[PDB]
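Reviewing the structure listed below.
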Amino acid sequence: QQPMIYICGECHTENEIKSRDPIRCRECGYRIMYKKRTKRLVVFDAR
Amino acid sequence: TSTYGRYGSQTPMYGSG
Amino acid sequence: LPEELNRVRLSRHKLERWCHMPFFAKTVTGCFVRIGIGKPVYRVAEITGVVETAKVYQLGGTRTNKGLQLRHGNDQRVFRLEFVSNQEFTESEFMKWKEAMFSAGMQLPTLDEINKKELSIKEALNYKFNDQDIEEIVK
Amino acid sequence: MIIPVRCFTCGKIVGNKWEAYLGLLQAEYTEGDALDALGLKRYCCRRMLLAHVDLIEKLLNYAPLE
Ligand SMILES: [Zn+2]
Ligand SMILES: [Zn+2]
């Protein structure tokens, strides 16, 4: 049950955007938004 | 993600105000 | 039964996702809420309609000033969406609500009514925002 | 962009001295005096406090939220 959460452009407010939907923020209303960091095991070697 | 209550977040009353 | 009555109970976490969605007076009108009166006693009330209060208050992250015209048998007054509790209808509160309904003369809603009304919230939750409602929401 | 942790050539820790270097330069001391006041003898470790550019500030100006 993952609705593909996004982060707004300028508001930096979380938004739930699903397929076949416009790409806009829940408030104000912009057209730019980025994704959130994956939940995978991001493990680096301090080399 | 329907209702992540886990109780709650201290619900205020009517007469308390 | 109280368990079957809690299916349509609109908790405080679900109401945060329909603060500006149209058709608010259609899907919400019919469900019951455990409004907190205030000490730990609660009273279930019927949702007659929707009102708008002149006081603006913040509820966690979001903030809404809309009211909720409720009624518990006969005693009616304006309430707010911030006093609603997330607890389920207890046996004592269930019996109190049943007694209040019986005293007020309002016929208890039939089981099929709740069965067909609980699907309204479910179908509204997965509603695709393809129409021109985002503009009104942001406004 | 940010002060390194160790001197590339020597290896001595220099990361824990940028703030002290700025403070000494602000109070009254000059560069040629502050460097040996901090304890930097070799000239290889002295470039880290003279050549380093502090660009992390400009980066922090673009705060994501608020
Ligand atoms: Zn927007
Ligand atoms: Zn060196």
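Since chain C takes its numbers from Swiss-Prot, the residues it shows come out as 355-392, 397-497.
Going by what the header records, the deposited coordinates were determined by electron microscopy, 2.9 Å.
For all residues, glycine too, the Cβ spot is worked out from N, Cα and C.
A mutagenesis experiment is reported in Swiss-Prot for this position, C:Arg401 to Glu, and the note states: Loss of binding to single-stranded DNA. While the structure shown retains the original residue, Swiss-Prot records the mutagenesis experiment C:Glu410 to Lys with this note: Reduced binding to single-stranded DNA. For the published mutagenesis C:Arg429 to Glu, Swiss-Prot gives the following note: Loss of binding to single-stranded DNA. Under its mutagenesis annotations, Swiss-Prot gives C:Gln434 to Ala the following note: Reduced binding to single-stranded DNA. In Swiss-Prot, the entry for mutagenesis C:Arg435 to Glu states: Loss of binding to single-stranded DNA. The structure shown retains the original residue.
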* To do: Could you list the residues of the same chain, at least six apart in sequence, whose Cβ is under 8 A from the Cβ of C:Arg401 (mutagenesis position)?
  => C:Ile389, C:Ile391, C:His430, C:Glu451, C:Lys454, C:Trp455, C:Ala458
* Counting every protein chain present, what is the number of Cβ atoms, excluding its own, within 10 Å of the Cβ of C:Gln434 (mutagenesis position)? -> 13
* Restricting the comparison to the mutagenesis positions C:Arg429, C:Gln434, C:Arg435, which residue's C-alpha is spatially nearest the C-alpha of C:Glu410 (mutagenesis position)? -> C:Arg435
* Which residues in the same chain, at least 6 apart in sequence, have a Cβ under 8 Å from the Cβ of C:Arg435 (mutagenesis position)? -> C:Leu428
* Taking the Cβ of C:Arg429 (mutagenesis position) as reference, which residues of that chain separated by at least 6 in sequence fall under 8 Å from it? -> C:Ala403, C:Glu404, C:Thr406
* Could you check the mutagenesis positions C:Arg401, C:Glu410, C:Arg429, C:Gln434 and tell me which sit with their Cβ under 8 Å of a chain D Cβ? => none
